Amino acid sequence: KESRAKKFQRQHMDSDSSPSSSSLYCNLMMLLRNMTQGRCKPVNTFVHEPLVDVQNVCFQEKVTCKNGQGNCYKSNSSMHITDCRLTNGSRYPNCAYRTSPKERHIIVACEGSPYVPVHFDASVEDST
Ligand SMILES: [Cl-]
Ligand SMILES: [Cl-]
Ligand SMILES: [Cl-]
Ligand SMILES: [Cl-]
Ligand SMILES: [Cl-]
Ligand SMILES: [Cl-]
């Protein structure tokens, strides 16, 4: 059983690994984080920063969520992330992923007390 904040950490936090993800990173991480259980999660972003730095985004720039609902926030700084995208050829339970490391501002939806990330909304290159 899992809280929204915990699900966010499981799906999106990778604090203790290198930023420049190897080509196998997504294959391994999507498996290890249970995102290939039941189905291949089609796309997923991991954030290679300290948990506190990501949580602090909840107190940074308030921006509109992609679906116009909830409370989203954009990081002041560009963060190390990795996008994982399910390969066209993959079919569950064979879940293969292309790994794309980049540095981007993250946009997360925050909620609760404490007020913490519960949804990875988007990433964008530009500051402001
Ligand atoms: Cl950084
Ligand atoms: Cl990508
Ligand atoms: Cl792509
Ligand atoms: Cl999410
Ligand atoms: Cl972008
Ligand atoms: Cl883009």
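Numbers in chain A track Swiss-Prot; the residues on display, in order, are 29-156.
Header says: X-ray crystallography, 1.7 Å.
Here the Cβ of each residue, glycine as well, is placed from N, Cα and C on the backbone.
Some features that Swiss-Prot has for this protein:
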- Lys35, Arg38, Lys69, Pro70, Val71, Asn72, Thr73, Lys94, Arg113: substrate binding site (BINDING)
- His40: active site, proton acceptor (ACT_SITE)
- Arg67 to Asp: Substantially decreases binding affinity for RNH1 but maintains high conformational stability; when associated with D-95, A-116, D-117 and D-119 (MUTAGEN)
- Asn95 to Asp: Substantially decreases binding affinity for RNH1 but maintains high conformational stability; when associated with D-67, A-116, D-117 and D-119 (MUTAGEN)
- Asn116 to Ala: Substantially decreases binding affinity for RNH1 but maintains high conformational stability; when associated with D-67, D-95, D-117 and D-119 (MUTAGEN)
- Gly117 to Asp: Substantially decreases binding affinity for RNH1 but maintains high conformational stability; when associated with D-67, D-95, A-116 and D-119 (MUTAGEN)
- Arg119 to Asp: Substantially decreases binding affinity for RNH1 but maintains high conformational stability; when associated with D-67, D-95, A-116 and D-117 (MUTAGEN)
- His147: active site, proton donor (ACT_SITE)
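Locations of recorded Swiss-Prot features on the structure.
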| residue | record | DSSP class |
| --- | --- | --- |
| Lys35 | substrate binding site | helix |
| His40 | active site, proton acceptor | helix |
| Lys69 | substrate binding site | coil |
| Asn95 | mutagenesis position | coil |
| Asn116 | mutagenesis position | coil |
| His147 | active site, proton donor | strand |
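You'll find the Cα of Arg67 (mutagenesis position) roughly 9 Å from the Cα of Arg119 (mutagenesis position). Within the same chain, the residues at least 6 positions away from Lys69 (substrate binding site) whose Cβ sits under 8 Å from its Cβ are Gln39, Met58, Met63, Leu114, listed in sequence order.
Most Cβ neighbours within 10 Å, among the recorded positions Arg67, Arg119, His147: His147 holds that distinction in the structure as shown. Neighbour density around each Cβ, counted as other Cβ atoms within 10 Å, peaks among the recorded positions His40, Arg113 at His40. For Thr73 (substrate binding site), the recorded positions whose C-alpha atoms fall inside a 10 Å radius of its own C-alpha are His40, out of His40, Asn95, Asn116. For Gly117 (mutagenesis position), the nearest neighbour among the listed recorded positions (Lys35, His40, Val71, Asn95, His147), judged by C-alpha distance, is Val71. Between the recorded positions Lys35, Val71, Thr73, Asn95, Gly117, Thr73 has the most other Cβ atoms inside 10 Å of its own Cβ, all protein chains included. A sphere of 10 angstroms centred on the C-beta of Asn116 (mutagenesis position) encloses 8 other C-beta atoms. Among the recorded positions listed (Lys35, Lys69, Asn116, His147), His147 have a CB atom closer than 6 Å to some atom of ligand 4, in sequence order. A separation of roughly 13 Å, to the nearest angstrom, links the Cα atoms of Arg113 (substrate binding site) and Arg119 (mutagenesis position). Closest to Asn116 (mutagenesis position) by Cα-Cα distance, out of the recorded positions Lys35, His40, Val71, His147, is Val71.
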